[PDB]
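Colleague: Input: one structure, supplied below.
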Amino acid sequence: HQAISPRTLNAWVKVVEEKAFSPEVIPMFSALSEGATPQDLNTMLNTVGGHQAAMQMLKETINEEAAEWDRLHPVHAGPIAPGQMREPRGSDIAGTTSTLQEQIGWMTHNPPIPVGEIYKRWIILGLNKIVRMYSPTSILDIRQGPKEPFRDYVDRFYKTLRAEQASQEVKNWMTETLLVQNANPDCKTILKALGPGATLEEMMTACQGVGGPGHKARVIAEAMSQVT
Amino acid sequence: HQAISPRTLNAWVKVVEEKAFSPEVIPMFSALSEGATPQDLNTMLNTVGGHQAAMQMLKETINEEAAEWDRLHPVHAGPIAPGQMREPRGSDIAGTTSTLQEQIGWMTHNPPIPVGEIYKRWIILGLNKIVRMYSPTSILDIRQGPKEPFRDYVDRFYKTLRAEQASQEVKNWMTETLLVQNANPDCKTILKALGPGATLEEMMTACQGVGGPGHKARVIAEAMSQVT
Amino acid sequence: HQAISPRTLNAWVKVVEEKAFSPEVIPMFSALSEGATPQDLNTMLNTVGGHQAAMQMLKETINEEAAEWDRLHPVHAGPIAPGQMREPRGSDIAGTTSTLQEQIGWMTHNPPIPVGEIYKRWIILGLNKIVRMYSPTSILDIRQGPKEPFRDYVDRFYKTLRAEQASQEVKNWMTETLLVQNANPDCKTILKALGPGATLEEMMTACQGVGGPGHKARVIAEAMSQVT
Amino acid sequence: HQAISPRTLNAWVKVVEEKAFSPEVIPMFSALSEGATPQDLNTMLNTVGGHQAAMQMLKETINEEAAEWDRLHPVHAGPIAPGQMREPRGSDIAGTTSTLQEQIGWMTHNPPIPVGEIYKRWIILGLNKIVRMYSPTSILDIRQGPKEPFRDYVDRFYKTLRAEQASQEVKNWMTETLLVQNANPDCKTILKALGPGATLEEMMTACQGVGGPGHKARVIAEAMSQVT
Amino acid sequence: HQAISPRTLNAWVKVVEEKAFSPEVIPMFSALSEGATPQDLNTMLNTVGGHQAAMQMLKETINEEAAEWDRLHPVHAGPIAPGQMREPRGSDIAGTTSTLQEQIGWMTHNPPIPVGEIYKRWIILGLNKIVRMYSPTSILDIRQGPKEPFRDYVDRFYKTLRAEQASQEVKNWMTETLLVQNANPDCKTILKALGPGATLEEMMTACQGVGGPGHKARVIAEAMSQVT
């Protein structure tokens, strides 16, 4: 059997990477996995890194479809040793508890039991659910909360940046601009007054005081001074 | 015995979606599932998407009814091979651990054991409890709390909108005319002062400082300014 | 056979400790464990002190690779006693459920079954993920939050210092010149006004009021006095 | 013989894309290709996309090493023998003109001819040459020349951006910022004269006059007026 | 064994012409070519006119995939009397050197060698590459450079219009409304000063002298007089 190829698998991973779960993922998945055995589909589903929530939702959808297939299709009374083989099971359709030889026998035995397209349909339903009910996160979406200390915001920003797929110089550029840009006015005013060319430690030291009694007293007194 | 038809099942899903478990769901369910086997009723109950809490309550009601049936009806002394078949069980009545062939045999064997009507009665009791003690959520119900960051409210609003059943243009209009409308006066004042035709990022940035050391000082100073 | 030596293992531990999980860790691990059996690799990994999160990530990666190997490679139909031995398994590749004699036989039986290099590849993938997606903690990173009580910050600082790898005199110097330095301005002002040569007790008992009604009233009154 | 797994190959592609032929690829390549077939090494080298100059340099180095191997190692008559194995040729170590069966035979028949290790050495030399010489091209490196039309600069910027590995939102943000931030002083000042949020077509229409006789006369007249 | 219907081919041409190479071509191409013999796929790829660069990238992708298939799959020198069908090669899958009868036999063999799906996967990979890295050139993108003579720009615009896909009246309207609009301010000023509704030859004569010595001196004098 013609198993999956490294080029096609890597192209599938790349198209998942560039477009996180845009509606263009389903046509590419349906095009790159024609005739693929459930083992190959599981390989393409496991190879993609990141998007843990989307993968969890897809696995939940696959489990639901397997359970429904189990409910609808019962178990045969007795196996036939000569010229017969075990009927497919929902987990076997999902490829969890089945071997590649058994899947090949299913796809070859006449009349065909096309487990491949059934598993592909389940995965496509999961992908549709992901497309409808999932929004990917990005470094652009990391903004400091109204009452979030600067250190925790910076930690979240750097965690997202590390998880983000970009070149090192691009990541450094984002660190240079977005981190200062995405901040509440309380921290942004202090950062602007700090001046350009200030390292991370200086900014952390400067914004360590936001939300404390001293900063609150200072801003309140400044507000009364401006009003009167 | 023929199974359920796709048209009737799709109409059931549509009526559940439109009435949102209104008191009119019970008549439609009783009308569309006349003579339905427990497998058909299980498909009827599982096909409807959304309303996770209501489905959970229905499942708890079914489990309680099955447990009560198990308690009231004991286990027979022993099976009889010639001209007899296994007596029903609460899980088997609910169709979880029974095959369609066994259910058909139960409905056919004289005197007719009414598995379908018993399961329908249990599901109807569950639906009654759902109607009495459940209120569906909608995008209209999503309002920002008195002390909530604008980002968290926006995230909840968009999650509800994604879960909401509406056309894309309707969803866009709801986003345009509801996000600003449903907000605390502190955020709504800033949004109104922003001016018509503002992007989501601009509004999010403008309301980042709400409920912060700088904002709470400015509003208090303005308050004493107005008073004195 | 020629098992691991105390010198190589100690050098591996030392380089891991001194460089943290830097990108330079992967080359050294690829040089100090040439031909190492999976038990030797497990000994190399286990002796790493600290870095619990990194070791957990490495173990998760190893488990994922073992599961994928189990999925891809099926179970043989029947064992053969004369001139044969059990085929490797993902857990056996990881060395969890295998003996040293079995691994040596695997590496010796012709054609060779490279259990050692497969396990090394899995560990290297885990190390790469650690390098990409992990930031080691240090005493320099311990700073007190804007609303954190001084006692809690001191406790965290001393816990990190105890976990830190340094000589006793250097640790004492770190305590002397870092605890006061890394604090919010509210506590730093009090500590500076305290004067040099004050032990931990006076510093802790002089910063017990930060965040209390008395301090939040005194600083506010001072702010109004300065403004007006 | 064990083949290259899709997971390790995808990880190799990912690390090559991430580090962008930094020194860190040199260890990792040797880490993931232990005992790898020269066909597996060829797949590893072919799968990585982009960096055409780097791959050309690597192929040139491989061809040079193959030519040197051909020069140093002479041909032989190769009579029919019980081993009936032909001596390898530089192309065979390169993997271009060698099938997998004879390749495993070379790696297995006593004495073992390590075609895989020789090909790994050649690829390592090529990678070292790439690290020393080749420099990656980034979107930040795109800067409009002193006398370059704005349309050509925009075309080059978008051509480089479409090959950049980043999320779509990140690419849109790059288009928003870097396109105007990197410009000729005349083009930059004309764009700054335009209000923010202008569309790309408007910006190109405004900059179409840069470098023409009218623009030259205008700037000369303004300079003469300013100085005198 | 049936060929592709002319209506399907015409619809494929229409869909590939209407939306250029927007991602939506990838799904449609999958649907119209399901079960298609590689000769039919070659006909579909050859019939579509325009976008020569896209066709070049496509053909490069099929060539690369065929080369990889050739490398991975070796050649069997000795023919086999039972099932006397030659194993498909890299060019055989693409249909360049394979006849219709051989492809039909390959898709009807036992076991089936699916040349059609492999070829379609190659074209789909090429189409994804086109979508990522190709921007179609339209008449709206034809703008005359700052130093471009008007005759050369007119020739380029007319070449693009002749290559444009639109009705003759639409072409005339685009010529009338776009030639004057898309020009540098230096020539657009002269064209606007010329009487509206002028012949192409008159416009070319009027703006032929732009960028020359006399025009440069005239604009220099005008600017210096306006300044003073």
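All chain B residue numbers match Swiss-Prot; in order, they span 144-371.
Cβ atoms here come from the backbone N, Cα and C positions, even for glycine.
The following feature annotations were taken from Swiss-Prot:
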MUTAGEN   B:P166 to A  Loss of infectivity
MUTAGEN   B:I169 to S  Loss of infectivity
MUTAGEN   B:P170 to A  Retains infectivity
MUTAGEN   B:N185 to L  Loss of infectivity
MUTAGEN   B:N189 to A  Reduces binding to human NUP153 and CPSF6. Reduces infectivity to non-dividing cells. Retains infectivity to dividing cells
MUTAGEN   B:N189 to D  Reduces binding to human NUP153. Does not affect binding to CPSF6. Reduces infectivity to non-dividing cells. Retains infectivity to dividing cells
MUTAGEN   B:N206 to A  Loss of binding to NUP153 and CPSF6
MUTAGEN   B:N206 to D  Loss of binding to CPSF6. Does not affect binding to NUP153. Retains infectivity to non-dividing cells
MUTAGEN   B:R305 to A  Does not bind FG repeats of human NUP153. Loss of infectivity
MUTAGEN   B:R305 to K  Retains binding to FG repeats of human NUP153
MUTAGEN   B:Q308 to A  Retains infectivity
Colleague: Measure from the Cα of B:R305 (mutagenesis position) to the Cα of every one of the mutagenesis positions B:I169, B:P170, B:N185, B:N189, B:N206, then give the nearest.
Modeller: B:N189
Colleague: Which of these mutagenesis positions is closest to B:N185 (mutagenesis position) if you go by CA atoms: B:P166, B:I169, B:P170, B:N206, B:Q308?
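Modeller: Ranked by Cα distance from B:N185 (mutagenesis position), first place goes to B:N206.
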Colleague: Among all chains shown, work out which of the mutagenesis positions B:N185, B:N189, B:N206 has the most CB atoms within 10 A of its CB.
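Modeller: Result of the Cβ crowding comparison: B:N185.
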Colleague: In whole Å, how far is B:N189 (mutagenesis position) from B:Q308 (mutagenesis position) when you measure between their Cα atoms?
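Modeller: Here the two Cα atoms are 18 Å apart.
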Colleague: Taking just the CA atoms, what is the gap between B:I169 (mutagenesis position) and B:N189 (mutagenesis position) in Å?
Modeller: 16
Colleague: Want to know which mutagenesis positions, from B:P166, B:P170, B:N189, are within 10 Å of B:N206 (mutagenesis position) at Cα; which are they?
Modeller: none
Colleague: Around B:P166 (mutagenesis position), which residues of its chain at least 6 apart sit with Cβ under 8 Å of its Cβ?
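Modeller: Once residues fewer than 6 apart are set aside, B:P166 (mutagenesis position) is near B:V274.
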Colleague: Just jot down the residues in the same chain as B:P170 (mutagenesis position), at least 6 apart in sequence, with C-beta under 8 A of its C-beta; none if empty.
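Modeller: Correct list: empty, so none.
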Colleague: Could you check the mutagenesis positions B:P166, B:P170, B:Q308 and tell me which sit with their Cβ under 8 Å of a chain A Cβ?
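Modeller: Among the mutagenesis positions B:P166, B:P170, B:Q308, not one has a Cβ sitting under 8 Å from a Cβ of chain A.
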Colleague: So among the mutagenesis positions B:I169, B:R305, B:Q308, who's got the most Cβ atoms within 10 Å?
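Modeller: That would be B:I169, with the highest Cβ count within 10 Å.
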Colleague: Which of the three DSSP states, helix, strand or coil, fits B:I169 (mutagenesis position)?
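Modeller: DSSP call for B:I169 (mutagenesis position): helix.
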